[PDB]
Amino acid sequence: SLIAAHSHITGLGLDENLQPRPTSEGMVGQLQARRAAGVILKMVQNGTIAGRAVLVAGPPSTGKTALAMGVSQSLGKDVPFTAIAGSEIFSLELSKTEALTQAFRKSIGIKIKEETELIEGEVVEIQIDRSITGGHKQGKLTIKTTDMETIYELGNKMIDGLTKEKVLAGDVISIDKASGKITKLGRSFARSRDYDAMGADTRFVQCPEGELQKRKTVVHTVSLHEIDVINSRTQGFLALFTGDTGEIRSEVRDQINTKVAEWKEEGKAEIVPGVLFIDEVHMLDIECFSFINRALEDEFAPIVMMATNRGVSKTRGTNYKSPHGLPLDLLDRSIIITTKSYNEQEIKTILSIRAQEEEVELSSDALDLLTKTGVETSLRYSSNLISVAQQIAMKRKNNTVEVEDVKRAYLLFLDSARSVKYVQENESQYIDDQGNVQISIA
Amino acid sequence: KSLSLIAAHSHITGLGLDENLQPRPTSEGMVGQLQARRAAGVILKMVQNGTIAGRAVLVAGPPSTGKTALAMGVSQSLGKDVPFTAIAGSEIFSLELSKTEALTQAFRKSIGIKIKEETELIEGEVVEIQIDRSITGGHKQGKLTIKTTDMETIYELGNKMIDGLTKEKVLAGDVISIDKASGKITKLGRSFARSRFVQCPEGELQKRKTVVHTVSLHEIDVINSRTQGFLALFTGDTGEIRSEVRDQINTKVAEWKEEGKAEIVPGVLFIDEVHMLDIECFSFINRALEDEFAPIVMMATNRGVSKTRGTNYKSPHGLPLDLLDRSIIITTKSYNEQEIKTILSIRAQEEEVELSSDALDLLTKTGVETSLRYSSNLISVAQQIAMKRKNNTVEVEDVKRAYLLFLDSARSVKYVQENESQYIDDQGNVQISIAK
Amino acid sequence: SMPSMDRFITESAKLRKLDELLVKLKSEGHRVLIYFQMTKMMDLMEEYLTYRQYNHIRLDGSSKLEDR
Amino acid sequence: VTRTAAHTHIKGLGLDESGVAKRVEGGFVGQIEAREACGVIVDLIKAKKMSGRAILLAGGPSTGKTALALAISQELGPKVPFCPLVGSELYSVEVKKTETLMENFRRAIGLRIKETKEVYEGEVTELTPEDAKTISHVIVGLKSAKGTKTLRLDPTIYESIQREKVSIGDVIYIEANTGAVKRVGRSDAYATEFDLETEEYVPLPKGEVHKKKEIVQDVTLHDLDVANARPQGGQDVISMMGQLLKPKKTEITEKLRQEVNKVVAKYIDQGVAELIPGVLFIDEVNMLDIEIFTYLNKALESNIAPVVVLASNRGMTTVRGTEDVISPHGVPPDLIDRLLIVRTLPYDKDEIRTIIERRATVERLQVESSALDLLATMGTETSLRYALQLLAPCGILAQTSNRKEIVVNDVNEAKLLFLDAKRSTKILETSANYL
Amino acid sequence: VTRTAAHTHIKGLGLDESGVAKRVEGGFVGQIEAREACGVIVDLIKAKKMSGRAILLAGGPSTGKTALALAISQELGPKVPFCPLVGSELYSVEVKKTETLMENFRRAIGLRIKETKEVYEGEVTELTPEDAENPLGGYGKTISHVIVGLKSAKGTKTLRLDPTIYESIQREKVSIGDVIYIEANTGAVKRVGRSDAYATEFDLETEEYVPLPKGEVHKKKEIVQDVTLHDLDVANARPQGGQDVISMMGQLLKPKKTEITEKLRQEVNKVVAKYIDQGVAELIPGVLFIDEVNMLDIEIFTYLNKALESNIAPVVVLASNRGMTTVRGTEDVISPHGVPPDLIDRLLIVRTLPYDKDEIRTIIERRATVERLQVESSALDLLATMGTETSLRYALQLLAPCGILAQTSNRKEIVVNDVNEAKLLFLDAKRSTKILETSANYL
DNA sequence: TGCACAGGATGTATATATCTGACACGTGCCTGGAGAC
Ligand SMILES: Nc1ncnc2c1ncn2[C@@H]1O[C@H](COP(=O)(O)OP(=O)(O)O)[C@@H](O)[C@H]1O
Ligand SMILES: Nc1ncnc2c1ncn2[C@@H]1O[C@H](COP(=O)(O)OP(=O)(O)O)[C@@H](O)[C@H]1O
Ligand SMILES: Nc1ncnc2c1ncn2[C@@H]1O[C@H](COP(=O)(O)OP(=O)(O)O)[C@@H](O)[C@H]1O
Ligand SMILES: Nc1ncnc2c1ncn2[C@@H]1O[C@H](COP(=O)(O)OP(=O)(O)O)[C@@H](O)[C@H]1O
């Protein structure tokens, strides 16, 4: 992929005692929040308790989404991490509670164990009997290895898998019984007489030896929401991609819960919980908070992580002000992690890490100037200036960003404060709140 | 039929009136409100005459003073076959129908059409069925012996009767009913032969039965509109029926009325909590009452000089003066202690609760102190406390225990107001910790 | 949905543990006798064996004297 | 017997041949100038030359506006289209309000078609198809009580015949122009072939086999617009169960309306059709949004727009959808510049008495003359509508005591039982808990 | 081993046979009067006579309102239906809130039906159709009959199938040698699997092998089903289950909620009353639970006023934690608990009380027992003092980070240092608000 | 002198296990009923 904003973070940077190293795994500073996030990560990996709400709060440009990305990178594969924004709940197709229920159920994974049989051999004879219209298909398949020789019976899906990537009586194929996958490994016979239509340029492999049929055990992870969408109607596997799953009824959900408990009892399946991350949680109505207050108390609930940057602001859907934009019912049943602002040394380390990520070589004086201008202005502006000064650096044909490149990039592009200063100086040229402007210069 | 546990108006069997439209002091489960009962009897005679249409009657009064009970008494005294549509005020705010369309569908469900037709049926007990079939089934010969308690016969069977008899498999001793024209055969069960269970029919085998159908105008509007079938009467997605089909139905009904093939019956549309309607609904109702195919509309409200919905001014009963000019108003009053005691006695006899006299006096005192509905609700939960200590009759201390356990409004308001720091106020400020 | 066979085996803990022991007993390649006390307790166990397609024969009170 | 509902004592404007209103004529009492203006408007509509003319009649509540509109509709006759409407009916949740306004505009332009109905019916006695796998034709011989008739038929009708499962001896119904085939049932002559049967048996038709009739079809332009713009497709003649996909209303384009106008203009020039413009009546016009008021200005300047009649009972009132626009009758002034306003005056005592006597005569009630003056005094004190609506409880209370004449005791009893708005408001003010 | 989430330490109300609540049993501590009132309500529900009764649970935040409703649901048992709702769930974009409220009202009335099925089953041995005279005649199907030969244990039958049954037979893709299952009530066919009388290891489609069915081919069996009235309503509204064209196309279209008319409900009520009168049905009314009732607006309250006065509606349990709050959808009315006074007049309010220090301490002790943690006595005293000082829920949710911090130090017990470190790492609402007050740029 | 409580004895309940016990079905055969005059 490309280079993103949080592409330099691989994990949380913790030792075996859950003590954060100062400069490791792309995360610097913020030791208390990193220790708390490691505690939350170990709580998730324990898998015992459910329905805990964690809130990350602080000023802007502090490392909140960086902390969530570090937690998701330390989580690893096969554990679902659903990351959504606050504005994605509002839809013209589903209600708010239905979208919240789907986002909750996307973060619970079910690990299902299956028994399969693998067949690898050389094809000898293929007989395919089809009706006149081509609908009803059946036939026999004679496959061999160097020791055995077996005749199998074919269904419709097997004939469809054979007539795609067409096997020509001497190819070495591999068939998975439980998955229905046919893979053409290559041709071993290398027949001379061939029709001049297809390529048939497959690689030369050997005929396999030994047992024709081998038993195997496979596992796979399927989310709960996938099972609800699949069992919702006839073509739910299409609705898993088209997103046309309109307001699944509650009876489907409780029958799925009963079947999941039955599968856990039988030893077939095991439940793997995950993390649901809601960035910018303050853009939610009070009805969404009221639904979350009851959805957190279920057994099938993931660890919900919320991030916000608001102070004492107005809760959406009401007419009063609350801390973090959240009502006190949600703040009572949630645990708060507080992030703190940086020094100049952490800013310098962040800028050095981001310059190393973008393959940009900086001089020491350029790094000091960027550190100073990231102390004065925001950190994100000095982070964004690096690639611009880099392109200016090959515009004068040297592969090292000097002080003059940073000065030119500071000259061409503006801050938040300088644009405010220019607008307040030349208010007559911009359209104000009442729609007044002065276009003519005479 | 008509399964029901116990309703809040289940003790009302109709208006208690004599032949001279005077109310008895206690009859058919209704106590008190003699002027309201007399006015409702006048409205009932207005409906039963059926010679005028489109009249609005408003029932207004304080809450929990016989408003919905009067409508239930009118509906029980109306009898069957006459339509009665009872909707709420907030039911017309749909998502796939406009408000005027929902009001039109509610209006046209209260006018019925009476059609009488006669059919022929063959009902009896099957004695013996003899079926002869070929190898290929090209031809089939059939003999059926059927009987009642008065006659015996044997029928030579055709092909389609044989195919309709092997489908819906009948044997000897069954009681079946056959329609000749449509070919529908209904198994009524088995006869009284032990060797569900239905007595054998008597009289003639081929009877001529006349049935009287009552079809609302809305059903004919749905059926005649070709966009949806008759299943829209059950699924409910009629979806904005046009006006030309309604005009055709009105002209055809007026054409059938002259030739004597059909009769018009009018009904009552009851709109409970009419103050929840919007101003545009009131403006549609102002013109919907001036039509020949309009029922008698009864509206109920308890608002006094409230804000009209959709406007910014206050109006009496929450209704604009144009609608109040077209209506006649029935006013209900509050109850004394004897009316409350009689109503509590009737509700005690309805729920099969045995009450002591002192418990009845305590319930009457706490009914005139707080509310009628609170004392009505206390009886069924006092009976469980009575049964818990293995006693049948409800005593005084059981009512006192139920008063101690379940709170009323006036005590709960005071308990909230003394401890306002523990609850969420209008500003979202609450205190959860006990100390400090 | 037809009554399943795996469920027939997982709702009884004794039958489940017997299946777990019999898997390694068959992997060892052995010979095994099982004693019972009820008619249907071996009638269902025959169904379990035919699910497992194991070679088995039965001797009980209803058996004739020649079969023994 | 007869149902009377707030009207139907109005049979017309009661004008003479010179357009001068008599005082008591056509069920109208008083209101000379408004009736004469409505007669002029009726003559203008019967002229059938102008398009998009709009009038508005304004006054107080219960003063005779809707009665005047229904009198206009009675004066024009039944062949002229008349679409009644309330202003709140334009807000639909399926299409925009401008589309509904254009639909109600095109619902008020009619057509007259001369047609001929030809019907064959009777018992089938011969069904001999002829080929040249494809049938060339089929010969059907019908039979009734007055004789037989032998007809040739194309195979298209033969496919409909074998759709209906028609054999020898069934009574059928064939329309010559449209090709409709209906099977009535088996004949009564074949009722004894079996003792028990599934077929139904009907007698022979007593009339002739061949019947002819002249009919006149009345359609509107909106019906043609609906019939040419079905979104899913066509439908069969018989469909007791609806479509699997629900067809909702759609925004019909201008191109379809232009093509419909072209086809109708071609059919008019051959003398087949006849164009009858009509009246679109909108009551309670103050319940319209400013957007519908703006689109009405465009719709009134078309070449096919009918005569529009509006009613309102507001004074200086803010327009709905705006904030600080005050205009008379709740109608914006740019629209007000396009109509003619007809004033409608209130009533004094004796006309109220005469109207009460008229409604008593229509409702088949006998009122004593002593009770009539008390009813008129009650009507002047409270409302005309309150006095009019109190006649039927008075009649029922008189009939209860075995009297066929209204006695003033019944009027006092009906006053005591049923209240008006003012006494109910006085109860509302002098009360403690929610009435 | 097991999953715990904010509950499941509660197994019931914990009463004796006289209805007197113990101080600590059944997972409950305190709240004696509320538990006794809920026991009276439980007996009223088990009486199965009343209809449209309602109670309201009023109290502060974190006092045990949802816990009492879950205890009622556990004391009733799984046979009695129980429909838990939140107040925000009634606003849907497919159908109006009135229909959703009526749907949840009808979803809480159960029914138990003894159902008789006519069943043909066996192993397919012969599958022979015969043709029509003119297949291209336009009207009528291609075939006329299908001869099916079924073999079961100790029996063998032959059937001449209708073509309409054969559409469902061939839609299941049966063949010779398959064990099938035909249900004569609806015409539905289930293909069980290949017969085990033939070979097994020569298949490639992971099929299931089944022995022959016992007994005769033609059977009649009795089946006890549990069905709510809402299930019958949505079955009749969207008909899937026949063999006709409409029932076949009903399974393929996208489902959508529709406004079910009252005529269908009256017909369903008539059929259910006939089933009860025949003696094959039993009616089980249930409980509908609406938590956070203050999220409803005035229109749903006004419809609920009508819906409680029907003769079918179940017992409704509400909950709220507002003192004197304006009702949503209004401007200036003020009512207790956000519930309008006309609805308040039909309720029975059950008051709920806050806890003390000792009750907080024993609740912390029991929840530490449930989560399988060992807590020292001084740490338990500090946790109880913290719960009195800040919140019960904050002291509840700090147990598991304390356990994690104890486990990272290679220990089993929880000591004071872990509680202090969890205090320093994790904050509550009051300290976060105090930080936000003394903040620089809206922290 | 009488009564109440506790301990022992015995009935029993319901699925077994052996285990007969008297019944209903799958093959020969020959002669007498059916077709023809
Ligand atoms: N410790 C850190 N390690 C790596 N990147 C950081 C760190 N702290 C801050 N950042 C950078 O600062 C920005 C933090 O903003 P964001 O991720 O939106 O979270 P928040 O809004 O809570 O500050 C990110 O672009 C991230 O790259
Ligand atoms: N006259 C009466 N006779 C019998 N029951 C009555 C009478 N008046 C009131 N009630 C009872 O009082 C209760 C409240 O009546 P209702 O009119 O439904 O309340 P509201 O006035 O709020 O509509 C009802 O359950 C009804 O049974
Ligand atoms: N001149 C009249 N003669 C007879 N009846 C009249 C006359 N004017 C009005 N009415 C009656 O008075 C009532 C007024 O109703 P309507 O005209 O609908 O009120 P509005 O003018 O407010 O719409 C009608 O029922 C009508 O029959
Ligand atoms: N009497 C009690 N005994 C044990 N735990 C309780 C008791 N009361 C409340 N709780 C706990 O307090 C928490 C909050 O109670 P709950 O009713 O869910 O929320 P609220 O009281 O805010 O409605 C629950 O997790 C519950 O386990």
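Here chain A follows Swiss-Prot, giving residues 18-459 in order.
Cβ atoms here come from the backbone N, Cα and C positions, even for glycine.
Residues or ranges marked as ATP binding site by Swiss-Prot: A:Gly75, A:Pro76, A:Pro77, A:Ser78, A:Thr79, A:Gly80, A:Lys81, A:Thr82. Here Swiss-Prot notes a mutagenesis experiment, A:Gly80 to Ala, with the remark: Growth defect at 37 degrees Celsius. Where Swiss-Prot documents A:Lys81 to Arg as a mutagenesis experiment, the accompanying text is: Growth defect at 37 degrees Celsius. Where Swiss-Prot documents A:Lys81 to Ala as a mutagenesis experiment, the accompanying text is: Defect in snoRNA accumulation. Growth defect at 37 degrees Celsius.
Of the binding-site residues A:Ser78, A:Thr79, A:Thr82, A:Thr79 has the largest number of other Cβ atoms within 10 Å of its own Cβ. Between the C-alpha atoms of A:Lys81 (mutagenesis position) and A:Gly75 (ATP binding site), the distance comes to 8 Å. Chain E lies within reach of A:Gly75, A:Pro76, taking the binding-site residues A:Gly75, A:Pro76, A:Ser78, A:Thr79 and requiring a CB-CB distance under 8 A. Long-range neighbours of A:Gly80 (mutagenesis position) (same chain, six or more residues apart, CB within less than 8 Å of its CB): A:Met44, A:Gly46, A:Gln47, A:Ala50, A:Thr356. A Cβ within 8 Å of the Cβ centre of A:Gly75, A:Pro76, A:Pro77, A:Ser78, A:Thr79, A:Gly80, A:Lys81, A:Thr82, the residues given for ATP, is found for these other residues of the same chain: A:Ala83, A:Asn326, A:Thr356. The Cβ of A:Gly75 (ATP binding site) lies under 8 Å from the Cβ of A:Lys81, A:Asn326, A:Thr355, A:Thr356, A:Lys357, A:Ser358, each of these being in the same chain and 6 or more residues away along the sequence. There are 16 other Cβ atoms within 10 Å of the Cβ belonging to A:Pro76 (ATP binding site). With a 10 A radius on its CB, A:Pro77 (ATP binding site) counts 14 other CB atoms from all the protein chains.
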